[PDB]
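A.B. asks: Once you've had a glance at the structure underneath, I'll fire off some questions.
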Amino acid sequence: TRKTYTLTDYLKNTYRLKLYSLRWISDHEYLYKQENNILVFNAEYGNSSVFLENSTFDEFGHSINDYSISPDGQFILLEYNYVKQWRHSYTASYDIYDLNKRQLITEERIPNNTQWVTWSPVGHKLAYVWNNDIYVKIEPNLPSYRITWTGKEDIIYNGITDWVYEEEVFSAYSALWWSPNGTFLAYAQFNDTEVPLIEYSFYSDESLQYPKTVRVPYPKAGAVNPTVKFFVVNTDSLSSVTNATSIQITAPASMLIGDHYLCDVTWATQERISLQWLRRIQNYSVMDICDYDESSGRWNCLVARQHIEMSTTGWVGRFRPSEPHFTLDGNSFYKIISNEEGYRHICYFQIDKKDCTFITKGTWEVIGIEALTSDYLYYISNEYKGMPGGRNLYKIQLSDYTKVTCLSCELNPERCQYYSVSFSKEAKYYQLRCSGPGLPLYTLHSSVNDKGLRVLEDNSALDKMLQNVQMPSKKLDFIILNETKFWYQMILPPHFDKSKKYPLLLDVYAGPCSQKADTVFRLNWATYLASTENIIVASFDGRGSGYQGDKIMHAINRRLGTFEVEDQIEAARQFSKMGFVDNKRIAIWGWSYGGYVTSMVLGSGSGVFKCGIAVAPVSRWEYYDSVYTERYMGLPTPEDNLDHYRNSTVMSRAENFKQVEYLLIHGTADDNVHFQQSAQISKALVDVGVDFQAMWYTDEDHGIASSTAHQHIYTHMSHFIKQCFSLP
Amino acid sequence: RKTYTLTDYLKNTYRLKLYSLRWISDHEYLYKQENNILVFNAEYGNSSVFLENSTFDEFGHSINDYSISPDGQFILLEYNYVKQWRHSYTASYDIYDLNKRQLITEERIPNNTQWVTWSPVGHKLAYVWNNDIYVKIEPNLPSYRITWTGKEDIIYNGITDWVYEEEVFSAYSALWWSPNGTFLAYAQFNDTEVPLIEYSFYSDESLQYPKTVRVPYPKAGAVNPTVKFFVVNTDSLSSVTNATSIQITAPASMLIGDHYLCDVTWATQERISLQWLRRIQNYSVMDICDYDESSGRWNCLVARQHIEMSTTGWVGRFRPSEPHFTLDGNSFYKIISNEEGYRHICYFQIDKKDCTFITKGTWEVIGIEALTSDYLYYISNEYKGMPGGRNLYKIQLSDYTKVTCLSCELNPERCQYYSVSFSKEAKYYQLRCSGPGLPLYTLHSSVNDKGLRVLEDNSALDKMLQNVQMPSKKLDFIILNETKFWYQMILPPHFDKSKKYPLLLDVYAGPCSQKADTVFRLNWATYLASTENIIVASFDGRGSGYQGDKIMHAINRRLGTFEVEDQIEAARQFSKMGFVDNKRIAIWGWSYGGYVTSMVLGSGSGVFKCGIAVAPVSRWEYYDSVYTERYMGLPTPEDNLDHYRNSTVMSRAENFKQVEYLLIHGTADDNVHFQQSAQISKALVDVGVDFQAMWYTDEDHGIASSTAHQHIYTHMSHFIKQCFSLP
Ligand SMILES: *[C@@H]1O[C@H](CO)[C@@H](O[C@@H]2O[C@H](CO)[C@@H](O)[C@H](O)[C@H]2NC(C)=O)[C@H](O)[C@H]1NC(C)=O
Ligand SMILES: *[C@@H]1O[C@H](CO)[C@@H](O[C@@H]2O[C@H](CO)[C@@H](O)[C@H](O)[C@H]2NC(C)=O)[C@H](O)[C@H]1NC(C)=O
Ligand SMILES: *[C@@H]1O[C@H](CO)[C@@H](O[C@@H]2O[C@H](CO)[C@@H](O)[C@H](O)[C@H]2NC(C)=O)[C@H](O)[C@H]1NC(C)=O
Ligand SMILES: *[C@@H]1O[C@H](CO)[C@@H](O[C@@H]2O[C@H](CO)[C@@H](O)[C@H](O)[C@H]2NC(C)=O)[C@H](O)[C@H]1NC(C)=O
Ligand SMILES: *[C@@H]1O[C@H](CO)[C@@H](O[C@@H]2O[C@H](CO)[C@@H](O)[C@H](O)[C@H]2NC(C)=O)[C@H](O)[C@H]1NC(C)=O
Ligand SMILES: CS(=O)(=O)n1cc2c(n1)CN([C@H]1CO[C@H](c3cc(F)c(F)cc3F)[C@@H](N)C1)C2
Ligand SMILES: CS(=O)(=O)n1cc2c(n1)CN([C@H]1CO[C@H](c3cc(F)c(F)cc3F)[C@@H](N)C1)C2
Ligand SMILES: *[C@@H]1O[C@H](CO)[C@@H](O)[C@H](O)[C@H]1NC(C)=O
Ligand SMILES: *[C@@H]1O[C@H](CO)[C@@H](O)[C@H](O)[C@H]1NC(C)=O
Ligand SMILES: *[C@@H]1O[C@H](CO)[C@@H](O)[C@H](O)[C@H]1NC(C)=O
Ligand SMILES: *[C@@H]1O[C@H](CO)[C@@H](O)[C@H](O)[C@H]1NC(C)=O
Ligand SMILES: *[C@@H]1O[C@H](CO)[C@@H](O)[C@H](O)[C@H]1NC(C)=O
Ligand SMILES: *[C@@H]1O[C@H](CO)[C@@H](O)[C@H](O)[C@H]1NC(C)=O
Ligand SMILES: *[C@@H]1O[C@H](CO)[C@@H](O)[C@H](O)[C@H]1NC(C)=O
Ligand SMILES: *[C@@H]1O[C@H](CO)[C@@H](O)[C@H](O)[C@H]1NC(C)=O
Ligand code: NA
């Protein structure tokens, strides 16, 4: 009688989740945007004042994309003319507004096409990157000091990452790191001179007569990589008369012997910086701890303060070596590392001692360190109820490691099993964000006695809307394979009847350290397929999946396209044996790494799947970027792992596609998984005489996220699944 | 009896036999029988082995093709064949001395040679390598370099650039030997400021980074290549260190603006004719130039300059027609549009501006095939007033009233579409009948127009087809606005006019096209009619060829209008005939046909349920300058920009919500760029229209590789069958 959650509801965002995105400005206040007005809230009492009125920039003459208030609250950086580049990179125009004199600064403006801008962490200094060079402004109205002069489009990047460092190393375009009080500005320089370019057509508006060719320095597996250098500049001794001196910090000898990466930069104190370097064979990393020397004006990294992190079973870290969390004096730090059982736990290190002490342990993992005080370390883990797909906040007493308190486990155990946290400047307060299994819940807490101060947002408006919809349910459980539990989830249709046989769609990702079985609440395409179309949408975390230790995660080391593909087939075989699944109607789909796995599964000859959809799939590891691919596969050389690079392609399985219905989709402007990857799959299928369905998306990238393309792709895939399952 | 299936079509089960001969003289031809090259005596039919099947067993390479020198002393062997555009390719070549029975190992033709040609007499060679011309007087002797300006993608000497190859010459070659081989004439193209089309080429899966293919290609209204013309005396090569290439400049009427060199024809040993065309292609000038032995220059008397212009459209069918000179080179015959708009043969004196028409009537001359001192032979569609038929005629030069049809009555039931191949001095001729019955190849003597013998009658295929339920073909016309418009229908076997059949409209409809004819075909339509019981129809509406300029020039400056409307009207007319299921009318086309299909599907007519566009044009500004501007003029506000903008597929995207559409394009299409379909898909996505798509990796405009050909027709067959609810 009630309506179902339809494809139009998903595509038009009829049922919206409310958020509570705050920005901490001190240890007791935060900023929050309400009705376009920026308000300041007192954490203790919940009272607010207007920080900046929505009408302030009514005559600005530009649509403001974002804002950034200086740490001292005197200025506001206004971002406009936003032009997206890659996953994290973009260019924009900036204006600075003085909040005390209520005026826009008109002198010495930040230029247009600025690549990155950041306030110092204290006060109101600015550092920005323009034309691949770094500039520093001590005062917003004063002229800029040019820090670097070597910046060259597609070749020398100062203070910004190139394509592969942005995507695969830093998850950011910025390569600038201010010291804690803003004295020093540390930065990396990337050199892409001999990195080969990926080239692809961009069609643009119909008015463009000749297509443009986009050229991006992108190292594919085994190719020449960018090189890196690291520098530190004193921003307190800058001169208008003389050019700035940047002090270089060279990589340790164990890195300089061959290809390597800079993988982490973390300031320890006002005069101490730590850097982590990673070998191109990503199973060996080195942390250097460097001290400023006032007499020489140099940075010295003592060999007695060097820390090695290596792996004998795989690579180092989940995606990269983890960041250290230094104490106030910078003499020691806490870092998540894989223990002797292969589980990621917090280790406590002294800067000048080799052995660290694990402060946590068990067959579960620490996800992240969130805050550190002299008495407590706060962290997120999946310890609770032994559910790897759940997340809770804990605190550990630093004077007694046996004293671990869960801070979020029992707040609302039925509604909330997946949390993230935001602490105030000195951890006096924390905002907890519960993202499932129930509707998201945002709450504010004080650290002294872990008081639950108030509910910030409980999504009660959405809860009221959803009571009139026949919503699907979610089952999270496990199957046992070779004495190991592997978790899965199922999005079950409303009024689920275990005596009936439902078609099943296997939603796959299965990349290394992936997790597709979790307690998160989502309103997505699967919600529609289950609610309206009565399809079970299942996901499974097999070998190679994360947050369950290295025995599972490292099982696919040097062997992508093996165990993680076999385990999805095994999960479907097991689900197909369940009484509520129609074994004549099992489908599989995935995007990105999931598109590769879907294609490898469809080409396996298992006979389990009737049909499948691969969106922007990888097809051959030699076509993907060096940093990600080599982390798991090593090098594609006869002396390393070339035979497995050649055995793990989708193209080699083309003949096995004769038994399935396949839909292959890819954006023509995908800078990440190049269109080439799907162009080679289609050519191999054509060569063996296999019919299949295809769809290209003109000028769409890896996300196929423009409003019209997003609606079109999900509409096209819904027709395909429905046709496959004989659904009118 | 079995039907003609999709696998019969894709696997070439029912093969048409051909009879490809090569005339070597006035009475002998070469023919390949069991990989042996045989020489046949045309008069008696007796043969001998010219070159044994085993001669090149130990060559070390597969021989793609060969060419015998005109004097029969040498054979040019072509291998390492690498295809480029429609006509161009590169190859390696060896020369084999037929007398000495040995391969020439000294001063070999270089690898990556772009073009090679024997002189018309003897055994001189001219070849193009790295965009420069070279001449070898003797096959084993060093070459003489002719040009030093050749430069990849910039300067082309003796070879055409992309647009001249595709749209002007229909050939890669831009070299023309004089009749006895004394002179070598050539064109030089300069693409310096011509913009490049760029597209990815993925190659074998072993290629880690895709290649970017970059080709100088002028799109409509862009900067065009410029051209120069030269003549070199090859007999002076062994006497001078560096023989002068004498330039022949274009006339003043062409030099005032952008222009093209559109025809080169030698008249005598010392007289050459050149045709030039203005960028606005309704004005052409022919210059007739004589060698001046005293100065070593070429002079073109203004008294011998001929103007060909058009007030209703462009000049020529696709370009101005070539002249056929009398032996003394003082007069010539040329096909031109008469006062009534019908293409007929006109006879010109080289220094007189008014010509005399030698043929007339409401039909057209297709081509001049041979000219002797007493007769001119030509092909026309006069017979029975059928524009889709072709026959060979002979006209007495001393009396124009004496016109004999040589082929009309040979087998009128079986043969209504002929082409011909004459021996070197027209002593014999091979007739090639290509429909409506099975192709038939016959040999004839010109002395008495007598049939000598049947060369190939396709009796083996005839025997095979007797066991197959073959479709039939109807060729007829409908009267619209007091004008006859021809159509053809491929009808299912056992066609019953009381039954309602699904109909597929097979469209091309470009300017001067002809899709209704008498040719016998074994193709996709054969399978659709024979196995799936679908009527496959084609219609020749406004803009179609071979029926006069009133029909052909109707779409002048207005592509995407009458030729699109007339296809919609044809489907309504076929529905009126009573044997068509109006709920099951589909449309499909390739190239210009894909543009027309898309325009029809976006018209909002309601006539068509579904349609397939393969490699369509979507916007005339994306297509090349020479072809597009011939019909559309320039895309400027002063000329025809409003119509260029009004005739795109993209502007009709909203109307595609009413149909099922399949869009298909090869990614390495150098001709209709993938861009054209990339813009269609983007416009459909933008208005929220669901449709089907298929790209073909590394396939060009022909989607002709064996595997892609089989894949595309299989994919299209599934789509049409689903549209027509066929199991
Ligand atoms: C960026 O890297 C390139 C090398 O990839 C550097 O160029 C080399 O410079 C040295 C001299 O310092 C020459 O001997 C090499 O031949 C150069 N190689 C090439 C390929 O140019 C370049 O100097 C680096 N730039 C910066 C600013 O670090
Ligand atoms: C930020 O930290 C820096 C580094 O410790 C401070 O700079 C030092 O300040 C002391 C005291 O004035 C001097 O004796 C040192 O010579 C300074 N060192 C350098 C490298 O400049 C700086 O004063 C601090 N700034 C703020 C705002 O607290
Ligand atoms: C880091 O990576 C590779 C993983 O294969 C190890 O490389 C050694 O060299 C080749 C592989 O290229 C093999 O023949 C050796 O047997 C590998 N060594 C071992 C011990 O397996 C390398 O040793 C690994 N490093 C660490 C710290 O485990
Ligand atoms: C091909 O055409 C270009 C012009 O498009 C000619 O290049 C010019 O040559 C003159 C004389 O050397 C220079 O002064 C100009 O600067 C050149 N222009 C450009 C755009 O490069 C070129 O010489 C022509 N080539 C031939 C062989 O005719
Ligand atoms: C091919 O034709 C050319 C051009 O008419 C002939 O060359 C001329 O021959 C006469 C003698 O009959 C000479 O007086 C001229 O000086 C030649 N002209 C040139 C431009 O070379 C040539 O002899 C003919 N070749 C053959 C084999 O008959
Ligand atoms: C927890 S973290 O902040 O250290 N972290 C998480 C991720 C990363 N870092 C890196 N990110 C990866 C996600 O899959 C991406 C990805 C993987 C593919 F196999 C692919 F085909 C396309 C594709 F985009 C990777 N390029 C980056 C996931
Ligand atoms: C009789 S003739 O020898 O003078 N002659 C016939 C043709 C030509 N010359 C030129 N040729 C044309 C065929 O359609 C082609 C063609 C037309 C299109 F509209 C198109 F989208 C793609 C495409 F390849 C033209 N580029 C050339 C057809
Ligand atoms: C909140 O209330 C306190 C006490 O009344 C006051 O001092 C403070 O300024 C208020 N905070 C804000 C952000 O308005
Ligand atoms: C940014 O661009 C605008 C428009 O071109 C220009 O007026 C303005 O001066 C530019 N800003 C800076 C800081 O260069
Ligand atoms: C700073 O360095 C740049 C580049 O080397 C140079 O052009 C400029 O003149 C220098 N300025 C001073 C003050 O030396
Ligand atoms: C054909 O026959 C004639 C007369 O017998 C003979 O001289 C000639 O060599 C033959 N031709 C061929 C090509 O065998
Ligand atoms: C020569 O050609 C082929 C081998 O390529 C062979 O079948 C044939 O029998 C040979 N002999 C003759 C007389 O054709
Ligand atoms: C053509 O290439 C092959 C292989 O590189 C070489 O052996 C041969 O000599 C070349 N031919 C000529 C004429 O240079
Ligand atoms: C031959 O003459 C032409 C025209 O003057 C000249 O461009 C070329 O360089 C010359 N070649 C030589 C001297 O080898
Ligand atoms: C050629 O066409 C243009 C555009 O239609 C026209 O202005 C011009 O008069 C025509 N020229 C001739 C010679 O008819
Ligand atoms: Na409370």
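Just so it is clear, chain B uses Swiss-Prot numbers, and the residues here are 40-766, in order.
If you check the header, you will see the structure was determined by X-ray crystallography, 1.9 Å.
Positions of Cβ are set from backbone N, Cα and C atoms, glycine also.
Straight from Swiss-Prot, here's the annotation block:
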ACT_SITE  B:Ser630  active site, charge relay system
ACT_SITE  B:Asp708  active site, charge relay system
ACT_SITE  B:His740  active site, charge relay system
MUTAGEN   B:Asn85 to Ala  Does not inhibit dipeptidyl peptidase activity, interaction with ADA and homodimer formation
MUTAGEN   B:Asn92 to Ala  Does not inhibit dipeptidyl peptidase activity, interaction with ADA and homodimer formation
MUTAGEN   B:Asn150 to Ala  Does not inhibit dipeptidyl peptidase activity, interaction with ADA and homodimer formation
MUTAGEN   B:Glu205 to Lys  Inhibits dipeptidyl peptidase activity
MUTAGEN   B:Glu206 to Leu  Inhibits dipeptidyl peptidase activity
MUTAGEN   B:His750 to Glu  Inhibits strongly homodimerization, dipeptidyl peptidase activity, interaction with CARD11 and T-cell costimulation activity
MUTAGEN   B:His750 to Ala  Inhibits weakly homodimerization and dipeptidyl peptidase activity
A.B. asks: With a CB cutoff of 8 A to chain A, go through the recorded positions B:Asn85, B:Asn92, B:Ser630, B:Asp708, B:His740 and name the hits, or write none.
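C.D. replies: Cβ contacts with chain A under 8 Å: none.
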A.B. asks: For the mutagenesis positions B:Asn85, B:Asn150, which Cβ has the most other Cβ atoms within 10 Å, all shown protein chains included?
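C.D. replies: By the 10 Å Cβ neighbour count, B:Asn150 comes out on top.
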A.B. asks: Which residues in the same chain, at least 6 apart in sequence, have a Cβ under 8 Å from the Cβ of B:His750 (mutagenesis position)?
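C.D. replies: Residues satisfying the criterion: B:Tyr735.
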A.B. asks: Using Cα coordinates, what distance in whole Å links B:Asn85 (mutagenesis position) and B:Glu205 (mutagenesis position)?
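C.D. replies: Pair distance, Cα basis, whole Å: 41 Å.
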A.B. asks: Taking every protein chain in this structure into account, which of the recorded positions B:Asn92, B:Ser630 has the most other Cβ atoms within 10 Å of its Cβ?
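C.D. replies: Answer by Cβ density within 10 Å: B:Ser630.
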A.B. asks: Which recorded positions from the set B:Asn85, B:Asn92, B:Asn150, B:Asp708, B:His750 come near ligand 7, judged by a Cβ under 6 Å from any of its atoms?
C.D. replies: none
A.B. asks: Of the recorded positions B:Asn85, B:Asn92, B:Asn150, B:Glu205, B:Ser630, B:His740, which ones put their CB under 6 Å from ligand 12?
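C.D. replies: Going through B:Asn85, B:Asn92, B:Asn150, B:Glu205, B:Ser630, B:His740 in sequence order, those close to ligand 12 turn out to be B:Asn92.
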A.B. asks: List the residues of the same chain that sit at least 6 positions away from B:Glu205 (mutagenesis position) in sequence and have their Cβ under 8 Å from its Cβ, in sequence order, or write 'none'.
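C.D. replies: Same-chain residues close to B:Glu205 (mutagenesis position) (Cβ under 8 Å, separated by 6 or more) are B:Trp124, B:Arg125, B:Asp663, B:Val665, B:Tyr666, B:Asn710.
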A.B. asks: Using DSSP and collapsing to three states, where does B:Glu206 (mutagenesis position) fall: helix, strand or coil?
C.D. replies: helix
A.B. asks: Enumerate in sequence order the recorded positions B:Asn85, B:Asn150, B:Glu206, B:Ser630, B:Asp708, B:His750 whose Cβ-atom distance to ligand 11 is under 6 angstroms.
C.D. replies: B:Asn85
A.B. asks: In whole Å, how far is B:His740 (active site, charge relay system) from B:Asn92 (mutagenesis position) when you measure between their Cα atoms?
C.D. replies: 35
A.B. asks: So which recorded positions out of B:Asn150, B:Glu206, B:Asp708, B:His740 end up within 10 angstroms of B:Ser630 (active site, charge relay system), measuring C-alpha to C-alpha?
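C.D. replies: For B:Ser630 (active site, charge relay system), the recorded positions whose Cα atoms are within 10 Å come to B:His740.
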A.B. asks: I'd like the Cβ neighbour count for B:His740 (active site, charge relay system), meaning other Cβ atoms within 10 Å of its Cβ, all protein chains included.
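C.D. replies: B:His740 (active site, charge relay system) is surrounded by 20 other Cβ atoms within 10 Å.
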A.B. asks: Going by Cα-Cα distance, pick out whichever of the recorded positions B:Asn150, B:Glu206, B:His740 is nearest to B:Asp708 (active site, charge relay system).
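C.D. replies: So, of the listed recorded positions, the one sitting closest to B:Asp708 (active site, charge relay system) is B:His740.
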A.B. asks: Which entry in the list of recorded positions, B:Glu206, B:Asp708, has its Cβ near the fewest other Cβ atoms, using 10 Å as the limit?
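C.D. replies: Result for the recorded positions B:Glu206, B:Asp708: minimum number of other Cβ atoms within 10 Å at B:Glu206.
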A.B. asks: Round to the nearest Å and give the CA-to-CA distance linking B:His740 (active site, charge relay system) with B:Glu206 (mutagenesis position).
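C.D. replies: With the alpha carbons as reference points, the distance is 15 Å.
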A.B. asks: B:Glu206 (mutagenesis position) to B:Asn150 (mutagenesis position): how many Å between their Cα atoms?
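C.D. replies: Between the alpha carbons of B:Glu206 (mutagenesis position) and B:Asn150 (mutagenesis position) there are 28 Å.
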A.B. asks: Based on DSSP, name the secondary structure state of B:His740 (active site, charge relay system): helix, strand or coil.
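C.D. replies: B:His740 (active site, charge relay system) sits in coil per DSSP, no helix or strand.
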